[PDB]
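Worksheet: the structure to be examined is printed underneath.
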Amino acid sequence: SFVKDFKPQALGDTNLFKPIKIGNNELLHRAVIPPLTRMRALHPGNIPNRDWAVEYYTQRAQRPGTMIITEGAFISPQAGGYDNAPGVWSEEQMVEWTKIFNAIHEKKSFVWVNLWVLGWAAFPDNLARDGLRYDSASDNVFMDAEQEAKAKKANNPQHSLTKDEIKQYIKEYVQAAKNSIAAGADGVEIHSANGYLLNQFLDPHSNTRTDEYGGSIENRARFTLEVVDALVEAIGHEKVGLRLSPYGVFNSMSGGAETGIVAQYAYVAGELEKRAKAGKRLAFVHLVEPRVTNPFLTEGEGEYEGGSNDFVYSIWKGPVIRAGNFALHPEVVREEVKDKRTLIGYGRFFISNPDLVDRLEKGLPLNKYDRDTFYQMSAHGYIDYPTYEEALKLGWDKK
Ligand SMILES: Cc1cc2nc3c(=O)[nH]c(=O)nc-3n(C[C@H](O)[C@H](O)[C@H](O)COP(=O)(O)O)c2cc1C
Ligand SMILES: [Mg+2]
């Protein structure tokens, strides 16, 4: 079952296949695997699937020199909220993560742990059960209707983080980052996009605070930057990444509707480039394409014609990973990669194609992804996707 009506194009002759260096890693191509939640972690314990996780990542580390940003990992119990998402706070979890990283490194690929904190995107009932607060930037604005419904049902109102709680969250980022490197992770990517906690602070719609963590560009960017400054000093700026989704409106973020959103983000990028001067330039900056403001929806629905991230290029001088609907558009990838410091993140199709990189370099048919197994406790739709050879022998081309 390959994708029809799609005319592939060999990209082997573009820079997509030219070696670049990110942090301490020396990639052999520039097609990256962005953080993809698959929800196969175990419960209780948010334990990395002791059965399929290793095989899954291994299958996608097959192409040597692949930079793999793992699926979102909770830094601690409070930062979580989804029973089947993995974490990087306990020993039990670190024992399973170490096995995955060795599988990845063994295939001569790299791995970067994405540090995840759901904020208001977390299920409140799940938090009330473990005795956890329902965190967020404020208490008078909720994600949406179904959420303020669960918040009340479990009498777990949306709590507005105080100063000491952010510091506690910042203590956990350093520990999650440390444990990650301790086990052989090539680095860590601070997840500050798609409407999760940090993003909830960056966004003016979700951030109605008055203190130094709200009330202005400077203040709404305070949290994310303290985390940046925290992990940089603890593990080394060459082991830290940052993800942002300027025009994303996922998890009820402002997006391009807010006029000063571009200022909110140009500020952040400038501060990175600032530290980039003190000799402390984060390994990279990962951006979710405006083309994709909602990670969870059809392939084409939800974009912005009056907004682009090309502005970050005018401020940030380090590498840039751009992610969002690129597999079925090699014409756009061919052009976007003429920039010597731009990598490309493929999500949906790395899920369906374990040997994606080879299929880009040669212009071969892409495996269709099954939307129903994105988040499912199963191997089917997780690790049984065929490689180009396996798909052929199976007559996937419908002869
Ligand atoms: C099943 C699935 C899970 C995802 N999980 C996450 C996540 O945990 N964090 C995140 O920031 N983005 C997440 N994304 C968005 C991806 O990082 C990526 O930006 C998105 O797939 C857009 O690229 P694509 O259109 O080429 O797939 C997810 C996407 C999918 C399809
Ligand atoms: Mg045959």
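So for chain A, numbering is Swiss-Prot's, and the shown residues are 2-400, in order.
Quick reminder: no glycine exception, Cβ is built from N, Cα and C everywhere.
According to DSSP, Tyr197 (mutagenesis position) sits in a coil region rather than a helix or strand. The Cβ neighbour count for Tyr197 (mutagenesis position), using a 10 Å radius and every protein chain shown, is 24. Residues annotated as active site, proton donor in Swiss-Prot, with a curator's inference given as evidence: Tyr197.
Residues or ranges marked as substrate binding site in Swiss-Prot: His192, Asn195, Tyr376. Its Cβ taken as reference, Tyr376 (substrate binding site) is surrounded by 17 other Cβ atoms within 10 Å in the chains shown.
Under the DSSP three-state reduction, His192 (mutagenesis position) is assigned to strand. The Cβ neighbour count for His192 (mutagenesis position), using a 10 Å radius over every protein chain in view, is 28. Looking at Swiss-Prot, you'll find the mutagenesis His192 to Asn noted as follows: Strong reduction of substrate binding. Reduced oxidation of NADPH.
According to Swiss-Prot, the mutagenesis experiment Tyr197 to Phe carries this note: Reduces oxidative half-reaction with 2-cyclohexenone 6-fold.
Within 10 Å of the C-beta of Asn195 (substrate binding site) we count 23 further C-beta atoms, all protein chains included.
Straight-line distance linking the Cα atoms of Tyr376 (substrate binding site) and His192 (mutagenesis position), rounded to a whole number, equals 19 Å.
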